[PDB]
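Q: Right, I'll just put the structure down here and ask away after.
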Amino acid sequence: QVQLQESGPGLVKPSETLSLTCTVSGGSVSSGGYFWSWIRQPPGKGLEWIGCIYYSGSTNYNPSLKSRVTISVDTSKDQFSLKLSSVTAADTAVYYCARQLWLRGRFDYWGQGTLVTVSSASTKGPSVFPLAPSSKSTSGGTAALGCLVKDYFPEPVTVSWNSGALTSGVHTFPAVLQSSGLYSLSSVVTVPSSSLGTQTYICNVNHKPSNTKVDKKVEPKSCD
Amino acid sequence: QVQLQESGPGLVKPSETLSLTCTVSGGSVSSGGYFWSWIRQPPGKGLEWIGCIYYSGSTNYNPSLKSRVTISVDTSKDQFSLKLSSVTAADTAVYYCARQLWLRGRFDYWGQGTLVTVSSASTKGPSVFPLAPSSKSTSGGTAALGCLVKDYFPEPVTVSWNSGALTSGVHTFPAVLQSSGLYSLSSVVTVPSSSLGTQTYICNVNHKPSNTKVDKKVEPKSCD
Amino acid sequence: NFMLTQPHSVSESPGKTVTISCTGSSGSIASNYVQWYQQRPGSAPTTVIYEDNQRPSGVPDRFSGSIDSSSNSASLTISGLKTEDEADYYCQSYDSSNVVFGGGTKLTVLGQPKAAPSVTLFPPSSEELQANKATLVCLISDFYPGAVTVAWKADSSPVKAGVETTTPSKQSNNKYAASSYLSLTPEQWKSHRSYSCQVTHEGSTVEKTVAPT
Amino acid sequence: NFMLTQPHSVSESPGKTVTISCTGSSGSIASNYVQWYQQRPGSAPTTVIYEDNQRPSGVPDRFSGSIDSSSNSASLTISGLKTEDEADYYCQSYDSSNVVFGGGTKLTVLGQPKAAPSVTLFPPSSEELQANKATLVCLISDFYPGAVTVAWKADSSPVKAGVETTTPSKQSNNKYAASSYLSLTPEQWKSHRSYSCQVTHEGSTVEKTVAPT
Amino acid sequence: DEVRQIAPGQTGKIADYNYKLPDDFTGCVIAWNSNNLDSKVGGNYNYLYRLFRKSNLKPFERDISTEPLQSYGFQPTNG
């Protein structure tokens, strides 16, 4: 059959230009006489239509989004791209590219939704701090250790333990808004205290927006 | 019975405070246990509810207009006033004050609607020029004469002939945008040419925005 | 997030029966009182019905309303339309301490002869010339249809720069009115020997001319 | 100015019948094709019906749609509900040159065991202190119900400035877990003799303490 | 207001007196707005319609009996 895949960055700054490209595999753009469009959906809100295109220069746009949508089709690369201008804080939505069998009817297939939102200027790399276990950090035969992800922007970050080898007892907590713009979270794993001084535990925090693969080793606290 | 009359300046500048006062004649604000409200209506659009007040401190506002409406009631002067903050160019509407016999019901009496204007945070006086009739300005037994209202800002102007004594044949034309910001219009009256040199025609152009009143006499053209 | 859905334009010949709807979005229409207002253009709105079945003292009996709570709509029925019925209609709600009005329904229809496009011209005044300004005013009045094209003429040369015209507007004598303005410098007004305004209306052309005298 | 009106929340027990409405504002609902998309949370939308009576190949027979042009409403009828129907249904009317999607309708049908609030504490690291920051992290995990109140303490005085906490979240243990963060300056961390985090859960209080060592 | 009346399975004023739609209707109806050409300003009354009929009519049949005919109210300045 045919399938549509989106690409491009998941981030854009306010008052900038958005570049989202949706590619076509298993089919041809020009043949068949069908249509393309872009459909966005904010989290917790209904679907919103942006604009529709033909493989020729025929275009039509939402009057709410009029004079801000620039969509172009290149047949040689077998894809179509949409450009959005003057993006704001209210444009955080999940974008979908879909094939239009009937222009005034329905869409046969929907591509997977990329979380393309706006990203404020507060963008900064994360600051990973180890969480050293101690005698007061354990309750019984098991202890806890982890790493703190503080002062980063934007969502999300992926934290893995021992390159994904340690999954049991690993808890990932959702981020919360700090007092000044940024977020903070942590990821911890419950481990018996017998292997505290004999096993090495390292937290792998990845921040794809700010290209940050900080690896921090977790050790028991040393009194100074 | 009771009646409602509004006052205050029609002109309002962007990003400052509006001041509209509605007075009560033939009744008392406190007695009767009724309600007061302000309802605005844009030209060509539906009625919009702003807020309602009691003669005590009870207030409720539209969520679209929330944190922008400040309405106060003074019983000593037997009136109530509303203050609007951070007004933009989309707030051009005809404001009405109405007595509320029933809060969730209807308004029995509606006051006369005052027209406001907010365009560009600028204010320029009009330039009234006479339109002298001549032999080429008449077609048959009747002639035409008037005055030109040019380079004024902002809307509107009221033009009357002989302090409103002449109404037959008087045509008021809508204003159009000029090449540079300002507007222009004219008002003319059709009269038989027999009374051209025996009667005096004076145009009364009033401009409450730019607080400029101008009376210009209309006379037949003298060749020089 | 409760809004009242009202048809934008409803037209019916006089003497017949028409129904005006008012549909609620989220809250049920029978929950709160629905009130209709009949507002003349350039005039304050007036209550035409209230309590969904009660008519005020003074309005005719034809203004009757009905409520169908199954479809969440408020229906206003008008029987025997007249000339004065041509007005905007808005339905009012209360929701929860937030009065919400309707979209707005106006009576549209209620046969129009043509008229001759009388054209008058005036030269710029001497007072305007003393202010280093000059403006020619061309007027089109008492005409029908309201579709005219204006073309200024400086001697035999047409002018497009500084030309400002007004859209046709209906008059009191059931005709249309229009205007045209030509802003000029004082040197340009005396540069040309004469200025002419040509008005085209239904093929026929009415031409007037002025000269600096 | 054509907008589709859809109820925000619809809930019905499984095995029964339910009607989902979609009312058009200005244009009649029978003028243009109305389509419903069934979208799972965190997944791409999928067409569940089209042409107002036509089912796609693959969906069951229960997804039936009807059009009531008199009331300007599109009705989608579902019979025999079950678990996987918990999705979002948007009524879609592209009309002409513009898809108007509906607001959407979700589904709500209905074992978390009670547990003890295990609490762990860590002091700020030396690397954070070298980077002129200090943060105390309080963690609450393996508990139920997910309604806990955190209260930081500096020896004996409660601390509220810089306190950031996380809402309880679901995990694989069928219990809840939360977090609490206390941002501090390096001098404030060493000013007090000890810092403790107190967690209140179902009346019982579990308190851990840390000291600068 | 009568574009919704062109459908099988309802009774009105035009769909039963001018052109009936049967149950086995595989037609494909198209309508659009061209009010700038067919609506002369001031009231265009060239087209007519039938309002009164003695009884029902078989579908796909034309009724031209003048023994009920009323004018329109078309005007390009409406909504």
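In chain E, numbers come from Swiss-Prot; the residues present are 405-471, 491-502, in order.
Per the header: electron microscopy, 8.4 Å.
Backbone N, Cα and C atoms are what each Cβ position is placed from, and that goes for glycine too.
What Swiss-Prot records for this protein is below:
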{"type": "MUTAGEN", "residues": "E:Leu452 to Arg", "note": "Increased resistance to neutralizing antibodies. Decreases HLA binding to NF9 epitope. Increased binding affinity to human ACE2"}
{"type": "MUTAGEN", "residues": "E:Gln493 to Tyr", "note": "Reduced host ACE2-binding affinity in vitro"}
{"type": "MUTAGEN", "residues": "E:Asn501 to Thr", "note": "Reduced host ACE2-binding affinity in vitro"}
{"type": "VARIANT", "residues": "E:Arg408 to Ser", "note": "In strain: Omicron/BA.2, Omicron/BA.2.12.1, Omicron/BA.2.75, Omicron/BA.4, Omicron/BA.5, Omicron/BQ.1.1, Omicron/XBB.1.5, Omicron/EG.5.1"}
{"type": "VARIANT", "residues": "E:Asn440 to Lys", "note": "In strain: Omicron/BA.1, Omicron/BA.2, Omicron/BA.2.12.1, Omicron/BA.2.75, Omicron/BA.4, Omicron/BA.5, Omicron/BQ.1.1, Omicron/XBB.1.5, Omicron/EG.5.1"}
{"type": "VARIANT", "residues": "E:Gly446 to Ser", "note": "In strain: Omicron/BA.1, Omicron/BA.2.75, Omicron/XBB.1.5, Omicron/EG.5.1"}
{"type": "VARIANT", "residues": "E:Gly496 to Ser", "note": "In strain: Omicron/BA.1"}
{"type": "VARIANT", "residues": "E:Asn501 to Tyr", "note": "In strain: Alpha/B.1.1.7, Beta/B.1.351, Gamma/P.1, Theta/P.3, Mu/B.1.621, 19B/501Y, Omicron/BA.1, Omicron/BA.2, Omicron/BA.2.12.1, Omicron/BA.2.75, Omicron/BA.4, Omicron/BA.5, Omicron/BQ.1.1, Omicron/XBB.1.5, Omicron/EG.5.1; May enhance affinity to human ACE2 receptor"}
Q: Considering only CB atoms and a limit under 8 Å, which recorded positions from E:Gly446, E:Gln493, E:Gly496 lie near chain C?
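A: It is E:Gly446, E:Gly496, listed by sequence.
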Q: Are there any residues in the same chain, six or more apart in sequence, whose C-beta is under 8 angstroms from the C-beta of E:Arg408 (variant position), and if so which?
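A: When sequence neighbours closer than 6 are ignored, E:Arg408 (variant position) has nothing within Cβ distance under 8 Å.
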Q: Spatially, which candidate from the recorded positions E:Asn440, E:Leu452, E:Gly496 is nearest to E:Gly446 (variant position), comparing Cα atoms?
A: E:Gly496
Q: Show which residues of the chain containing E:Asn440 (variant position), separated from it by at least 6 in sequence, have their CB under 8 Å from its CB.
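A: Listed in sequence order: E:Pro499.
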Q: Return the count of C-beta atoms lying within 10 angstroms of the C-beta of E:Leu452 (mutagenesis position), excluding that atom itself.
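A: Taking all protein chains shown, E:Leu452 (mutagenesis position) has 11 Cβ neighbours within 10 Å.
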Q: For E:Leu452 (mutagenesis position), which of the three DSSP-derived states applies: helix, strand, or coil?
A: strand
Q: Which ones, of the recorded positions E:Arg408, E:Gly446, E:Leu452, E:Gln493, E:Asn501, are Cβ-proximal to chain D (under 8 Å)?
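A: From E:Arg408, E:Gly446, E:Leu452, E:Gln493, E:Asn501, flagged as close to D: E:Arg408.
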Q: Could you find out if DSSP has E:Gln493 (mutagenesis position) as helix, strand or coil?
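A: For E:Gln493 (mutagenesis position) - judged by DSSP and reduced to three states - the answer is strand.
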Q: Report, in whole Å, the straight Cα-to-Cα distance of E:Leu452 (mutagenesis position) from E:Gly496 (variant position).
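A: Taking the Cα atoms only, E:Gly496 (variant position) lies 10 Å from E:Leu452 (mutagenesis position).
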Q: Taking the Cβ of E:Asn501 (mutagenesis position) as the centre, how many other Cβ atoms fall within a 10 Å radius?
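A: Excluding its own Cβ, the number within 10 Å is 14.
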Q: Using C-alpha atoms only, work out the spacing between E:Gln493 (mutagenesis position) and E:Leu452 (mutagenesis position) and round it to an integer in Å.
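A: Cα-Cα distance, E:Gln493 (mutagenesis position) to E:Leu452 (mutagenesis position): 6 Å.
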